Amino acid sequence: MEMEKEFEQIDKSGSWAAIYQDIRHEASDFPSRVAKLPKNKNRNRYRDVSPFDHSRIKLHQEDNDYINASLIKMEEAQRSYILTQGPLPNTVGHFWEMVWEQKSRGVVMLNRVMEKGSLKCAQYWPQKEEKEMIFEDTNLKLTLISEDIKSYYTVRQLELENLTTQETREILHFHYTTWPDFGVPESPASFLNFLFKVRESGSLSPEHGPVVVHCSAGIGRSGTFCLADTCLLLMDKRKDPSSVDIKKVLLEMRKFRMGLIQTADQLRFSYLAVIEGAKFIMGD
Ligand SMILES: CO[C@H]1CN(S(C)(=O)=O)[C@@H]2CC[C@@H](O)[C@H]1C2
Ligand SMILES: CO[C@H]1CN(S(C)(=O)=O)[C@@H]2CC[C@@H](O)[C@H]1C2
C-alpha cells in the first residue's frame with residue numbers, strides 16, 4: 001500500500017502495536033559474540049543492546065578492537081551510517097578514535113546528557129573554547145571552535161587532533177536538544193528541519209566517511225533519524241515514489257543493527273516524518 005493512506009488505515013483501526021510486533025518477529029537474528037566477551041562488559045551500556053559481529057565497527061588497535069557501534073550500509077539509497085550508543089566514562093577515547101579512523105565529518109546526538117534525572121551519556125566534548133580535552137588512552141586532542149545555539153538544536157564546530165601525527169580535522173556536532181523525556185514529538189517539523197541541516201553540511205555525503213549517530217542505546221531515536229533520511233532519498237531516486245515501503249526499509253536496516261525503532265510510537269512518528277517531509281521536498 002501507499003504510505004499516507006496505510007497510515008490513516010492504521011490510525012483508524014488502532015493497530016500500531018500489532019504492526020510493530022510483526023516487525024519484531026520478522027527481524028534478523030545474527031551472532032554478537034564479541035560484544036558478550038567478559039573483557040567487554042564495561043564497554044556496553046545495556047546488556048540487551050549489542051552490535052552484530054558481521055557489521056560491527058572495529059577499532060584499529062591490537063589489544064582490544066571492540067566498540068558498541070554498527071555500520072548500516074544502504075545499497076540502493078547509496079548512504080551509510082554508523083549507529084552507536086552514547087559514550088560511557090571508559091569509552092570516550094574509543095568513540096573519538098572511531099570518528100578519526102572512519103573519516104567521519106559529522107556526529108549526530110539525539111539525547112541530552114541527563115534525562116529523567118539520570119545520566120544517559122558522558123560529557124564527551126568540551127564546553128569552553130579555552131578548556132580542551134585530551135584522551136590519553138587513544139592519543140587525541142579535542143577543542144571547541146564555535147557553538148551556535150538555536151531553539152531546537154545546537155551546532156558545534158570541533159577540532160580533532162591526532163597527537164601521534166599532528167594531523168587535524170574539523171568535525172561538526174549536530175545536537176538535537178528537544179526530544180521529550182517521554183514519548184515522541186507531537187509534530188515532525190523540527191526533527192525534519194534538523195535532518196535538512198545535517199544534509200546541508202555535507203556530513204551525509206559520499207566524499208566523507210559515514211556520519212556517526214547516537215542517542216542513549218543507539219537504536220531508538222537513532223533508528224528514526226536514518227530510517228527517515230533513507231526513505232526520503234529513495235522517494236527522490238525512484239520513478240514511482242509511492243513504491244517506497246517503510247516497513248521493508250526498516251527490516252533491511254535491522255540486518256545491520258538489532259532493535260531499531262523501540263516502540264510503536266516511534267514507528268508512527270517515523271511514518272509521520274516521511275509523509276510530511278515528502279511534501280516539502282517538492283517539489284515545494
Ligand atoms: C495513539 O496512541 C497509541 C496508539 N497505538 S495503537 C492503539 O494504535 O496501537 C499505540 C498504543 C500505544 C501508544 O503509544 C500509541 C501507539
Ligand atoms: C586514533 O586512533 C589511533 C589510536 N591508536 S592507539 C590507541 O594505539 O594509540 C591506534 C594505533 C594506530 C592509530 O592510528 C589509531 C589506532
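Here the Cβ of each residue, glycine as well, is placed from N, Cα and C on the backbone.
Per Swiss-Prot, the feature active site, phosphocysteine intermediate maps to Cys215. All protein chains considered, the CB of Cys215 (mutagenesis position) has 26 other CB atoms within 10 Å.
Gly218 (substrate binding site) falls outside any helix or strand according to DSSP and counts as coil. Here Swiss-Prot flags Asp181, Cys215, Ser216, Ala217, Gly218, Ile219, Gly220, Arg221, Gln262 as substrate binding site.
Among the mutagenesis entries in Swiss-Prot is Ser50 to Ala or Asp, noted as: No phosphorylation. Its own atom aside, the Cβ of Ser50 (mutagenesis position) has 22 Cβ atoms within 10 angstroms in the protein chains shown.
For the published mutagenesis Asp181 to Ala, Swiss-Prot gives the following note: Substrate-trapping mutant. Under DSSP, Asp181 (mutagenesis position) is assigned to coil, being neither helix nor strand in the three-state scheme. Annotation for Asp181 (mutagenesis position): spatial neighbours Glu115, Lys116, criterion Cβ-Cβ under 8 Å with sequence separation of six or more.
The mutagenesis experiment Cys215 to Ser is recorded by Swiss-Prot, whose note states: Catalytically inactive mutant; abolishes sulfhydration.
Neighbour count (other Cβ atoms within 10 Å of the Cβ, all protein chains): 18 for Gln262 (substrate binding site). When secondary structure is read from DSSP and collapsed to three states, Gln262 (substrate binding site) falls in the coil class. Taking the binding-site residues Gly218, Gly220 in turn and counting surrounding C-beta atoms within 10 angstroms, the largest count is reached at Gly218.
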